[PDB]
Amino acid sequence: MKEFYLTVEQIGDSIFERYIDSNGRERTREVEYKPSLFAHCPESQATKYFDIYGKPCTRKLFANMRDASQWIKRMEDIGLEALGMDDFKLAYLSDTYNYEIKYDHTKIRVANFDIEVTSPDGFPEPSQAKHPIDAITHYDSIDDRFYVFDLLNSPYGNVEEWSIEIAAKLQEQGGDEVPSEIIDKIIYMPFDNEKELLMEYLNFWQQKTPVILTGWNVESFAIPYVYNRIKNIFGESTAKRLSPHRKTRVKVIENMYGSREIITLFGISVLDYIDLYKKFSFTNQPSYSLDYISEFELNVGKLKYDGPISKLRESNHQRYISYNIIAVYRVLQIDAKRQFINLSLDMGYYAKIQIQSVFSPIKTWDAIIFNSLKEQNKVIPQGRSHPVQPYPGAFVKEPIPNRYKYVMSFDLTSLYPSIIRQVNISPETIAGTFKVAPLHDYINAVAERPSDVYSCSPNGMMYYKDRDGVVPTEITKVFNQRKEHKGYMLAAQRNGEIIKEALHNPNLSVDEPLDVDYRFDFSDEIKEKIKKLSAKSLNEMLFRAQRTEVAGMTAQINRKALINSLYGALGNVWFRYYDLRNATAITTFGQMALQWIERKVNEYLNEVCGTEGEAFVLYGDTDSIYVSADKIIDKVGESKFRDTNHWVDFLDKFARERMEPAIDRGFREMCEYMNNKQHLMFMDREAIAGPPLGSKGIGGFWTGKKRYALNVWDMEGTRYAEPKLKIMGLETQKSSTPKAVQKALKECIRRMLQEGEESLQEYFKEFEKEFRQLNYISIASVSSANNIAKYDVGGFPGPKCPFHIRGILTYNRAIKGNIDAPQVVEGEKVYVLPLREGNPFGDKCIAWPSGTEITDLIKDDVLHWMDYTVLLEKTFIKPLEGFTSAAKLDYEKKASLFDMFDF
DNA sequence: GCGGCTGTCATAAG
DNA sequence: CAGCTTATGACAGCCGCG
Ligand SMILES: Nc1ncnc2c1ncn2[C@H]1C[C@H](O)[C@@H](COP(=O)(O)OP(=O)(O)OP(=O)(O)O)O1
Ligand SMILES: [Mn+2]
Ligand SMILES: [Mn+2]
Ligand SMILES: [Mn+2]
């Protein structure tokens, strides 16, 4: 019933828009848009547009954009502010969509597709499309069909049709196990020559031209390659047919490293899933191949064939095509789980931007603020070139390296965005400055009150209070979105810890999984049905609850990402509202607030426990505080609480009814001190962490800033049935750690925290012995392969050459000659192993592409020349030393006098 | 050759 | 190629040390 855009795009002086009309049909437009911009003019003229400061502005309507832009560059040339939205696309969308956009995902065509290409030349360069495409699979979100385009004959041998029968069969029957969920959704069409396969696919693209285009590396491989294949075969003219408006630009991506090339398809918003996943997943991965991610997200089987990829088509065409089909399915499966494409749409439409602009926070917020001002008949200021100036950030406490038994943690709900709201920080809301005392003076309240009338930050900034700024206004609106999606995540998690509590003492029946929406706290009625439901169906509920929670993560964490990104924007030379005055006012106030509540909390409990001077808060990072409950429990005497929960219950009920009220008036004082607009410092209890009851076990430890581990029972209302290890900063959290060692180290920590000195030493003994028998992959270090060229001197290590680059250069030397082996790529990640003295390679180490197994051309020897001793001390012992040094423990009993004894 | 030390890098925590 | 700062540890190259 309401119209919304699908794409927008500016070519010369026409605007091209794909949109869905008021009925539901996809259409196109070609509009000669008349843009507007503004300039300062005096008071005597009757006007109705002001800039954000409230100065009057006059509006200029240009016939075309060619004019509208030329104006801008003659305006800066003279040096007078050319006000208004200069990104004509956005201004346009705002004009056409003077309302909140209530889009419908079922009318938006989302496609994803995988290309296969055979190449004995090694990797097929998408710029050169040297070889022929012999498989395309294209899923359409509206037809809900995998359209398979199979090539039969090519200069690399001819083959027979693919069979949906054999495909759907079991791997155990020789079939390919193509999921049945989709077997009836497959549209298969074989081709005799490439040119036919190609022309029919181009025609098909016309009939089902995609809005969102996706897949895995489709922006760096599948698109450029297919575009360039067609270029060289049909001429560029037909090649441009790939964009519903017939315009393509070779967009250059440059780093501080090099310069790759991508192709732009005007009229299609390309969201590559590898760029989606790297942005929104909040997980750093050792490898970003589809297999590795699939095994990770979907716990599916490592898609296994036989021989190399290059020969697969000749040798086994039936796996070839299925393995291309399944490839596409699992991208839709990771999206089913993660729901990134959804989020992208949610965010783009909220801002009224191009959908591919979600990757840019600066763009996003620029358009959010813009659309906000337009509504109030206000004019945005001009863009400006600023020198990059580094400024101060958050404050991290210096924690005494030590074990810590009973611990409880608190955290500020969106500290930075709250501070914008609390103090009223916005570009136009600025009131003036005052003589600033040292920051420590404001923490203790010793220094004088900043201003009686304005709202103040301890960096010497004053802000209005009667006026609502734009940034606080707009940040509140997106905060709320998080606050609520955060509510459905924690509830979906809460529900987890019933279903898990159920799986302890289950039932057996032939019941089906119960129908309830997991976004809300399970009620009394539902919970008791759970105590009788079968383990099979119960399992199929935890899965669903977990899938809802992951959907919870996605919407919340990424909106949290947006709000904080508004702060980062206030510090970005390219951001329209960049103003260090503002950004520092945020970070600084943030330091005061933290240290303030430390002092204060060190004052509340000391007066409560009787003690005079004790240091209760052991650590704090930006907004969080960690409190040592030892004196508290000791005050009541641990010889009370019957079980582990009884003292956990105790401390939650403690934090709730006693602590946060005392904090509440603590933070209230500071608001009054700083005469802020409204009080929005909210500290909520997160982790309740201790050791199990009646067991030798340390509970937790700090080894220094940003490196600590706790053993947690309750994490933000959500109460775990099994203790959950909360490890921040340590080697178990680093992607560069070998997978087997990550596992090893976490078990050491678990035992340390849960089972004491005894248990650890025992596991250390055992791990050491069964270390040499581990998978080589599971013990490799990982790392990014950057500036390979910078340090490559004739295929040999240059000066200051890092250890993993050395690894890489060794690889290249050893593989130099025959091309068929995997090449390492500038940018991607590599597995690194250390080699023993006098190995047949040049060096003391070897690297190769992560994910993959190393080539048989070199595998046999590597395994033989692996340096286990160095690898174990490098990756496992050294980091472990740290933990124990910190907790004041020994991972290995020191020798003594008693050792002189017969067992 | 070993041991601080600063610097490039990779990757974490906010 | 896509907001911000703060902070760690692995490692290479430099420098003092009978
Ligand atoms: N990715 C980021 N980009 C910019 N600033 C950040 C980022 N992460 C954290 N910060 C800053 C802003 C945060 O308010 C502050 C502490 O963040 P953190 O406690 O991790 O989340 P948060 O306080 O924004 O909300 P919440 O505590 O509800 O998760 O540090
Ligand atoms: Mn594939
Ligand atoms: Mn926080
Ligand atoms: Mn925090």
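Method reported for this entry: X-ray crystallography, 3.0 Å.
Backbone N, Cα and C atoms are what each Cβ position is placed from, and that goes for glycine too.
Annotation comment: Swiss-Prot describes A:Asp411, A:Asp623 as Mg(2+) 3 binding site, evidence class experimental evidence. DSSP assigns A:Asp623 (Mg(2+) 3 binding site) to coil in the three-state reduction, outside any helix or strand.
As annotated by Swiss-Prot, Mg(2+) 4 binding site applies to A:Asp411, A:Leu412, A:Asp623. With a 10 A radius on its CB, A:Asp623 (Mg(2+) 3 binding site) counts 22 other CB atoms from all the protein chains.
Annotation comment: Swiss-Prot describes A:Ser414, A:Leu415, A:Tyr416, A:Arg482, A:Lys560 as substrate binding site. If you take the C-beta of A:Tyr416 (substrate binding site) and look for same-chain residues 6 or more apart in sequence within under 8 angstroms, you find A:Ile563, A:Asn564, A:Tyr567, A:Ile586, A:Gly590.
Annotation of the mutagenesis experiment A:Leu415 to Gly or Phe in Swiss-Prot: Increased misinsertion, increased mismatch extension and inefficient proofreading. Following the DSSP three-state reduction, the secondary structure of A:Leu415 (mutagenesis position) is helix.
Residues near A:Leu415 (mutagenesis position) in space but far in sequence (CB under 8 A, at least 6 apart, same chain), listed by position: A:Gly590, A:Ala593, A:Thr622, A:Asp623. Quoted from Swiss-Prot for the published mutagenesis A:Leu415 to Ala or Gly: Decreases base selectivity by several hundred fold.
Quoted from Swiss-Prot, the note on the mutagenesis of A:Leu415 to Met is: No effect on base selectivity.
Here the residue is the original one, while Swiss-Prot reports the published mutagenesis A:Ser565 to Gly with the comment Increased incorporation efficiency of correct dNMPs; when associated with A-567. All protein chains shown were included, and the count of other CB atoms within 10 Å of the CB of A:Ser565 (mutagenesis position) stands at 17.
Quoting Swiss-Prot on the mutagenesis of A:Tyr567 to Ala: Inserts both dCMP and dAMP opposite 8-oxoG rapidly and with equal efficiency. 100-fold increase of dAMP and dGMP when situated opposite guanidinohydantoin. Increased incorporation efficiency of correct dNMPs; when associated with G-565.
Sequence-distant neighbours of A:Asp621 (mutagenesis position) (same chain, 6+ residues apart, CB-CB distance under 8 A): A:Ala394, A:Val396, A:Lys397, A:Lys705, A:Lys706. Among the sequence features in Swiss-Prot, the mutagenesis site A:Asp621 to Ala is noted as follows: Drastic decrease in the efficiency of incorporation of dGMP.
DSSP assigns A:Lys706 (mutagenesis position) to coil in the three-state reduction, outside any helix or strand. Listed in Swiss-Prot as a mutagenesis experiment, A:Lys706 to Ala is described as follows: Almost complete loss of polymerase activity.
The DSSP secondary structure for A:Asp714 (mutagenesis position) is strand. Note on A:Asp714 (mutagenesis position): other Cβ atoms within 10 Å of its Cβ, all shown chains, come to 22. Among the mutagenesis results in Swiss-Prot, A:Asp714 to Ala has the note: Complete loss of viral replication. The residue drawn here is the original one.
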Exercise. Please report the number of other Cβ atoms within 10 Å of the Cβ of A:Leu412 (Mg(2+) 4 binding site).
Key: 22
Quiz item: Beyond A:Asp411, A:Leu412, A:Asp623, what residues of that chain have CB atoms within 8 A of the centre of the Mg(2+) 4 site's CB atoms?
Solution: A:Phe410, A:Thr413, A:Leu415, A:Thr622, A:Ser624, A:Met683
Quiz item: How long is the line from the C-alpha of A:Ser565 (mutagenesis position) to the C-alpha of A:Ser414 (substrate binding site), rounded to the nearest angstrom?
Solution: 12
Self-check item: Pairwise CA distance, A:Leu412 (Mg(2+) 4 binding site) versus A:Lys560 (substrate binding site), rounded so that it is a whole Å
Solution: 13
Quiz item: So what sits near A:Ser414 (substrate binding site) in its own chain, CB-to-CB under 8 Å and at least six residues off in sequence?
Solution: A:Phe479, A:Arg482, A:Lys560, A:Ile563, A:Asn564
Quiz item: Tell me, how many other CB atoms lie within 10 A of the CB of A:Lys706 (mutagenesis position), whichever protein chain they belong to?
Solution: 13
Exercise. Enter the number of other CB atoms within 10 angstroms of the CB of A:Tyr567 (mutagenesis position).
Key: 21
Quiz item: Listed binding-site residues are A:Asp411, A:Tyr416, A:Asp623; which sit with C-beta under 6 angstroms of ligand 4?
Solution: A:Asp411, A:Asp623
